[PDB]
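Asks: The structure follows.
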Amino acid sequence: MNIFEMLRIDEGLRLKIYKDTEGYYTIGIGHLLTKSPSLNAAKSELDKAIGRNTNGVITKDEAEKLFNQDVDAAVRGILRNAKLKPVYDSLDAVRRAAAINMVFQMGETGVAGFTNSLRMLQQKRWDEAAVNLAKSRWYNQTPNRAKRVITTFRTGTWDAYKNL
Ligand SMILES: Fc1c(Cl)c(F)c(Cl)c(F)c1Cl
């Protein structure tokens, strides 16, 4: 198990434009195209991302290319964010993957409200942190995924993913 395998499980793989859990146009391995309700706008974003005129369908190789870029972008974003870098640096590699997972799903803006959770994680108060993380829109809207990510933060193991 690693961050790539983990997000592959959580996001799936679809080669045609689909709507994510929030109703937003997406492709590949959870590559958000746009929050716009216009399919044409989404198709434009896809073409720009891939570098060719696609009309809504990509190959597995192309999906994996975008996926690698997205994982890279999430990490680089954490490292440039003053509110996130210290907590990330304080973690082991397994829990770091859980951090990347969250940023991949909700972005840096989606995680701005997790200040108290972040403190508890840096304090290594794993059970308290797990309890706090679940008190969120995130947990309520995607409970099964959140539970897996939270278990990863609580235990520092891959137990929530090893069966999957
Ligand atoms: F280190 C982190 C980071 Cl960078 C992050 F964005 C979240 Cl949501 C998190 F929980 C942890 Cl531990």
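Using the three backbone atoms N, Cα and C, a Cβ is placed for every residue, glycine included.
When I checked Swiss-Prot for this same protein, it listed these features:
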ACT_SITE  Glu11  active site, proton donor/acceptor
ACT_SITE  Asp20  active site, proton donor/acceptor
BINDING   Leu32, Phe104, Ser117, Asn132  substrate binding site
MUTAGEN   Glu11 to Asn  Loss of 84% of enzymatic activity
MUTAGEN   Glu11 to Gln  Complete loss of activity
MUTAGEN   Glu11 to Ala, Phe, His, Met or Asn  Complete loss of enzymatic activity
MUTAGEN   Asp20 to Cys  Nearly no effet on specific enzymatic activity
MUTAGEN   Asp20 to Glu or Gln  Loss of 99% of enzymatic activity
MUTAGEN   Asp20 to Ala, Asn, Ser or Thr  Complete loss of enzymatic activity
MUTAGEN   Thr26 to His  Facilitates transglycosylation more effectively than hydrolysis; covalently bound substrate
MUTAGEN   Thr26 to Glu  Complete loss of activity at neutral pH; covalently bound substrate
MUTAGEN   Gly30 to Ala  Almost complete loss of enzymatic activity
MUTAGEN   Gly30 to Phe  Almost complete loss of enzymatic activity. The enzyme is destabilized by 1.5 kcal/mol
MUTAGEN   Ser117 to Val  50-fold decrease in enzymatic activity
MUTAGEN   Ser117 to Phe  10-fold decrease in enzymatic activity
MUTAGEN   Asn132 to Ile  5-fold decrease in enzymatic activity
MUTAGEN   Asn132 to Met or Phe  2-fold decrease in enzymatic activity
Asks: Is any of the recorded positions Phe104, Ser117, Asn132 within 10 Å of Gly30 (mutagenesis position) (Cα-Cα), and if so, which, in sequence order?
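Replies: Near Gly30 (mutagenesis position) by Cα: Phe104.
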Asks: Greatest CA-CA distance (Å) over the residues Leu32, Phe104, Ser117, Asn132 that the record ties to substrate?
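Replies: Between the outermost Cα atoms of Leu32, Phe104, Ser117, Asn132, the distance is 27 Å.
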Asks: Between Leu32 (substrate binding site) and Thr26 (mutagenesis position), what is the CA-CA distance rounded to a whole number of Å?
Replies: 4
Asks: Report the nearest neighbour of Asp20 (mutagenesis position) in space among the recorded positions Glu11, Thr26, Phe104, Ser117, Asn132, comparing Cα positions.
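Replies: Checked the recorded positions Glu11, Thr26, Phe104, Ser117, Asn132; minimum Cα distance to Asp20 (mutagenesis position) goes to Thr26.
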Asks: For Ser117 (mutagenesis position), what is the secondary structure state per DSSP, taken as helix, strand or coil?
Replies: helix
Asks: Between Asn132 (mutagenesis position) and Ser117 (mutagenesis position), how many Å separate their Cα atoms?
Replies: 6
Asks: Is it possible to get the count of other C-beta atoms within 10 angstroms of the C-beta of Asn132 (mutagenesis position)?
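Replies: Taking every protein chain into account, the count is 18.
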Asks: I'd like to confirm something. Which of the recorded positions, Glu11, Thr26, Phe104, has a Cα closest to the Cα of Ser117 (mutagenesis position)?
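Replies: Smallest Cα separation from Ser117 (mutagenesis position) among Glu11, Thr26, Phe104: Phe104.
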Asks: Counting only residues 6+ apart in the same chain, whose Cβ is under 8 Å from the Cβ of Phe104 (substrate binding site)?
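Replies: In sequence order, the residues whose Cβ lies under 8 Å from that of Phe104 (substrate binding site) (at least 6 apart) are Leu7, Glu11, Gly30, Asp70, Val71, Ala74.
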Asks: Mind giving me a neighbour count for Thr26 (mutagenesis position)? Other Cβ atoms within 10 Å of its Cβ, every protein chain shown.
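Replies: Looking across every protein chain shown, the total is 22.
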Asks: Which secondary structure state does DSSP assign to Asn132 (mutagenesis position), in the simple three-class scheme?
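Replies: The residue in question, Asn132 (mutagenesis position), is helix (DSSP, three-state).
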